[PDB]
Amino acid sequence: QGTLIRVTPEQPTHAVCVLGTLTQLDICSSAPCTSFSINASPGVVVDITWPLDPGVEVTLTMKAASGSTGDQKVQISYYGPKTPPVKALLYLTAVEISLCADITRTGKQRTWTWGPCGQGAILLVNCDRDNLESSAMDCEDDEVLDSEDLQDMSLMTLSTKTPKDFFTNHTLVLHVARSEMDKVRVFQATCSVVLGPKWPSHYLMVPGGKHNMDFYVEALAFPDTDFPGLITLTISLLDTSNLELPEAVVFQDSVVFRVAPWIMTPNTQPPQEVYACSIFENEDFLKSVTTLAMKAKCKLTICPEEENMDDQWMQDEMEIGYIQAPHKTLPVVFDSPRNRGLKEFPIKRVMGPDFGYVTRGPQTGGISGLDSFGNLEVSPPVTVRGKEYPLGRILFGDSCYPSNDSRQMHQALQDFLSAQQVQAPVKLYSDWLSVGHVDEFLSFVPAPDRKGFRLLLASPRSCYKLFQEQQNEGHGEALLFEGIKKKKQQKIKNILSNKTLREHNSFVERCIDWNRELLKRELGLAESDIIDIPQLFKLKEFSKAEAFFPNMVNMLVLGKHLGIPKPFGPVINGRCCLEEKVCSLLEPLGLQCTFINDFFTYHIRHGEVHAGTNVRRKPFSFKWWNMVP
Amino acid sequence: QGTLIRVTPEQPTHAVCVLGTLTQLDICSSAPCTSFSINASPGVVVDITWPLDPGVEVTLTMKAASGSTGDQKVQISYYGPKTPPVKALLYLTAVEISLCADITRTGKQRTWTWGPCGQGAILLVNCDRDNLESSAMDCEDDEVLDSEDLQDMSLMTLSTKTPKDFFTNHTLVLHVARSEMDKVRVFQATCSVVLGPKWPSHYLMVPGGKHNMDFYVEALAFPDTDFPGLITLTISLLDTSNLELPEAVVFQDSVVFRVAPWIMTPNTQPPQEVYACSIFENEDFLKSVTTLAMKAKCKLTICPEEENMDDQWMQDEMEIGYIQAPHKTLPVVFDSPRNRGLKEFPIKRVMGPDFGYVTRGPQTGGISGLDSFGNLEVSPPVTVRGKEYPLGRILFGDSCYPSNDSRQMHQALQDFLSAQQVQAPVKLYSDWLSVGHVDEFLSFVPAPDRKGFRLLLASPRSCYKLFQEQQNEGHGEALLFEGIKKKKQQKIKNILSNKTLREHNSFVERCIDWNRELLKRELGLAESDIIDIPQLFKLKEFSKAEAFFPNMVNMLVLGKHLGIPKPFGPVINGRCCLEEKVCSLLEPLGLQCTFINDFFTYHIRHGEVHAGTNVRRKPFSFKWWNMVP
Amino acid sequence: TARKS
Amino acid sequence: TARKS
Ligand SMILES: [Ca+2]
Ligand SMILES: [Ca+2]
Ligand SMILES: [Ca+2]
Ligand SMILES: [Ca+2]
Ligand SMILES: [Ca+2]
Ligand SMILES: [Ca+2]
Ligand SMILES: [Ca+2]
Ligand SMILES: [Ca+2]
Ligand SMILES: [Ca+2]
Ligand SMILES: [Ca+2]
């Protein structure tokens, strides 16, 4: 924002100076004389009698806006040994032109910088539906239909201070690059659109004197492969004094916004609302989660069969995250392209007033089981070899290498999660599982000590240890699947002696162990952060793994209240020894384990308590923009 | 790459250890006993008699590859106060598996890092045509058709050292993520494809013992909006020992390549080849550039009218840059979507053996004059407020804000230039010009002092000064356009007295001054880096600027030899005073000015010497990967 | 009706 | 034939 004014003794120069910019003088170019002096009016400060040498720097600064055009003046008097002083005149008009936004991230350089010492305003994607009896997200049209909609938007203000006749001969234009105009929309308040997808520039109607003009800005797209997340809005001051010449830019200024990313919440963030769509065949399951929700002080919402279309897997069609700006935080549903019976639920029931909506991927096919959000989780806050991840790290399951028979989460999804930047995704190995979800082998639960959590992992090892121990104590005859009328009981001794079952579970152990070490490296975990949950598996179709008995790690974590699938283990001394083992592991952390009968309703259809439910949790207090990804 | 082996007294464990990985022992999980001792064979180094406490770290390291399966062993003896020692056995097979590439950037962590202390291999886009009598770039098919083609490719080698029977029970697979497989192709040498757009993984056929397997890798796409420029190739070692279980990954390793960006060469890099397509009406122009080329030791290539289709603007359809890897540097033509009469020239005449090809934008319309590469230039190396740009900074012309009547270079082009990262583009203001090119108001020329160059800018100011000076010395009658038979002569006094011409040139002055300050900020220039070239303009169609007389800044810079359009200025004392003024400015730098008559052939059709020619220049010696963008 | 497809 | 279009 430098300006070099050429002064000439042939004729007076006229020029505008925007306060806060650098104005310098070319005194030599058109000089007559050896020396020069400068005299200015009191409102102009000259930094710099001197010789007429090109390298002499003369800079002008004005203290305040002009009351009238040319109301400040500079007189450069050129003189020499035998030469009467020759004067050149410069008439100046000072103005204030400041485009302001919440760049300190509280309440209202042109670079956006991350961290607690950084600078740059935040913009939210206007992806919720505050409008009354409507179907569209607020950002899809070009009007503000509700006053509360403005709460989601970012305030930008143009303060000007000029002479009363200034815009007779100057005009301000507000603009956005054509490459960015599809991702933002800006409204002028008195609300109507001035900038947006169809309109990259607008002539502002601005009166002279002191004026303040308010704009509200909404983002229309999340960061993604094609969009780093920055929007720049610019004000240009144009000289329109000459009716026979094009307009001339005399000043530009900008504000850069960053669009807020979609952020997930781990199991360690306090729960606010529990979801089930357990209106289908069975009500006792639904009774148990309802009791847990009540216990954990959560709102409860349930999706009935008429809307379910017999799709009970509430975990899988969606993930409830949030977006956060200094002025506004709101939950936002990421809708999976899974699109099974629950397809309409996120659209029709979850998005709404102060509940946003995002989706990715192809919506009519081209998808896989790894696109179900049982395969989408996040770790608690972690620090990894000095690098801090204060919002945790997204975890999703993959194959170990791409083959003709391997599955992955769709690239569009993977690409969206990475572009949010703030929970740096980690690919885990889940494709050994029939269903294929990371929620089939891991969970996180709060803990009052160490890093504030434990990683729980399914463990065949722990279960064989448990069963061998019982057998060693004379309980070899004890029956797995006691309590189940429509099932073949199996004795501890027969389970242990089964060599194929053992081989299968060794292969599974290896798969989970691979993930263990991977989580250890990528989350900075030590063994002491990890608890193994006794769990047997069996290989079936395509040698893919399924739970031998109810997969206890596929649990609903509602703070210290846990909803754990009931394994129906061998009953020794009046109690299922699996439940007893799990309790011995988790109760010491102050966790309360509730065992829920999901056997014929969920287990038998390839999922458990976690798979049949979902949870909205409290957003992190840590502000994402304060991270340095 | 951590591995935790569970040792058990119930039965011996068997495991593979890849040299250079971390192997640790779980001694507690399945222990009987208070204490334990460890005894290993001499090829195993145990770091750590000890108590049986979980937190005791036991790590195993092997010195060399195994000669036979299980040829190293570990014996963990568990014991207690009254307990005879209980031993658990671990049989180990060490192997070497290293995937190697030129990661130090000379000649052959898994992160790619920039700078002189950084690490990571380089991959070139195989965009030239070494194949004999062909039309396709080498990277379009999936074969190596010529041995010299391999010179463009990056060598990667897999060294293994294993027992003779090792791959009886293990298999190596080479793979690339499906998201990256469209941008790379890899061949196995003995050449045939193993990885590429159709094939993200391949089972390697590897014999036991010591073996080395060579691969050649080609990139297929430049960095761009959708492609940051990194390719990761991974080797996985799979355990295939169990015919009834899926394969199990036991080890992965990777190399990350960065694809080399397309880099432009400024006017200060020594010229190697000059282009003109001056086979059309006029031969004396062509004679003059031929003399300059000869003088500057350059190859000369000329495009005839039969191929030109009467398109003489050799500057505009292309820009000759380069790509550079430690093993190979080659020139590469960026073909403009302009697609006028010269459309076929880059394809049919410039690309070929060791001359690459890139193009961007829509090829059948949707384009503008700012897409001609007269509007695409680069600065010399510069340092800006401590930030070093050792390859310079791409400069291209734009409007000041987007309006209904404004033009820009197509976003696809803009996006490609920014993604190359290494010459951080700067948008200048060129849309005030009729044609609209940055080469109509700026040039760079070498200089022996200061930063090694001067920025030349067209200057109405300098010309009015020059003409006023002549008039002051009695030459007001002197005729602009003397020497031109088919033109109305104009007197210096009439030019000066023309008030509309003066207004026009003041508006133009303002436009160029805006760019001056912009170049000053973004290139870190001081006034002493800048020379003004006397130049008048006139506003015409849509108030757009055109050269009043031959635009002298639109010059051909061939080292110290300059090809400057002949302005046909007022002849004072036997010499055009414009030529004399230009000479007085440039000769002091050791530049030699040749004035070329382009009047009826180029000037009259809206361009000059620069616009009618192009140049291939020497690539920078500075290696782009040594920059830290 | 299974989690799988 | 001009540079312009
Ligand atoms: Ca709206
Ligand atoms: Ca809203
Ligand atoms: Ca959906
Ligand atoms: Ca709202
Ligand atoms: Ca989930
Ligand atoms: Ca080829
Ligand atoms: Ca080649
Ligand atoms: Ca072309
Ligand atoms: Ca070649
Ligand atoms: Ca060029």
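We number chain B the way Swiss-Prot does; in order, the residues shown are 3-34, 37-52, 67-126, 136-217, 225-663.
Just so it is clear, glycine is given a Cβ too, placed from its N, Cα and C backbone atoms.
What Swiss-Prot records for B:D350 (among others) is active site, and it gives experimental evidence as the kind of evidence. Proximity of B:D350 (active site) to non-local residues of its own chain (separation of 6 or more, Cβ distance below 8 Å) is seen for B:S370, B:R372, B:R374, B:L376, B:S406, B:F407, B:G408, B:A645, given in sequence order.
Around B:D157 (Ca(2+) 2 binding site), the same-chain residues at least 6 positions away in sequence with a Cβ under 8 Å from its Cβ are B:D165, B:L172, B:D173, B:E175, B:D176, B:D179, B:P387, B:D388. Secondary structure at B:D157 (Ca(2+) 2 binding site), as computed by DSSP, is coil. The Ca(2+) 2 binding site feature in Swiss-Prot is assigned to B:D155, B:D157, B:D179, B:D388; the stated evidence is experimental evidence.
Summarising the annotation, Swiss-Prot assigns Ca(2+) 3 binding site to B:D165, B:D168, B:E170. Neighbour list (B:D168 (Ca(2+) 3 binding site), Cβ cut-off 8 Å, at least 6 residues apart, same chain): empty.
B:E351 (Ca(2+) 5 binding site) counts 27 other C-beta atoms within 10 Å of its own C-beta, drawing on all protein chains shown. According to Swiss-Prot, the feature Ca(2+) 5 binding site maps to B:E351, B:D369, B:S370, B:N373.
Quoted from Swiss-Prot for the published mutagenesis B:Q346 to A: Impaired binding of TDFA Inhibitor. Annotation for B:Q346 (mutagenesis position): spatial neighbours B:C311, B:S312, B:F314, B:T635, B:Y636, B:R639, B:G646, criterion Cβ-Cβ under 8 Å with sequence separation of six or more. In the three-state DSSP assignment, the secondary structure recorded for B:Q346 (mutagenesis position) is coil.
Among the sequence features in Swiss-Prot, the mutagenesis site B:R374 to A is noted as follows: Strongly reduces enzymatic activity. B:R374 (mutagenesis position) counts 17 other C-beta atoms within 10 Å of its own C-beta, drawing on all protein chains shown.
Experimental mutagenesis is annotated in Swiss-Prot for B:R374 to Q, with the remark: Impaired binding of TDFA Inhibitor.
There are 17 other Cβ atoms within 10 Å of the Cβ belonging to B:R639 (mutagenesis position). Reduced to three states, the DSSP call for B:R639 (mutagenesis position) is helix. Here Swiss-Prot notes a mutagenesis experiment, B:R639 to Q, with the remark: Impaired binding of TDFA Inhibitor.
Neighbour density for B:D369 (Ca(2+) 5 binding site): within 10 A of its CB lie 24 other CB atoms from the protein chains shown. A helical conformation is recorded for B:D179 (Ca(2+) 2 binding site) in the three-state DSSP classification.
2 residues between B:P34 and B:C37 have no modelled coordinates; the flanking Cα atoms are 6 Å apart. Less than 6 Å separates the Cβ from ligand 8 in the case of B:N373, drawn from the recorded positions B:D179, B:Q346, B:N373 in sequence order.
In sequence order, the recorded positions near chain D (CB to CB under 8 A) are B:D350, B:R639, out of B:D168, B:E170, B:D350, B:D388, B:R639. Listed in sequence order, the binding-site residues among B:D168, B:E170, B:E351, B:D369, B:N373 whose CB lies under 6 angstroms from an atom of ligand 7 come out as none at all. The most densely surrounded of the binding-site residues B:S370, B:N373, judged by C-beta neighbours within 10 angstroms, is B:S370. Neighbouring residues of the recorded Ca(2+) 2 site, listed in sequence order and excluding B:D155, B:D157, B:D179, B:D388, comprise B:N153, B:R156, B:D165, B:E175, B:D176, B:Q178, B:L364, B:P387, B:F389, B:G390 (Cβ within 8 Å of the Cβ centroid). In this structure, none of the recorded positions from B:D165, B:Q346, B:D350, B:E351, B:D369, B:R374 has a C-beta falling under 6 Å of any atom of ligand 9.
All protein chains shown were included, and the count of other CB atoms within 10 Å of the CB of B:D155 (Ca(2+) 2 binding site) stands at 24. Same-chain residues at least 6 positions away in sequence with a Cβ under 8 Å from that of B:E170 (Ca(2+) 3 binding site) are, in sequence order, B:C225, B:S226, B:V227. The model of this deposited entry stops at B:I52 and resumes at B:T67, leaving 14 residues out; those two Cα positions are 10 Å apart. Looking at B:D165, B:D388, the binding-site residues in this record, the fewest other C-beta atoms within 10 angstroms of the C-beta turn up around B:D388.
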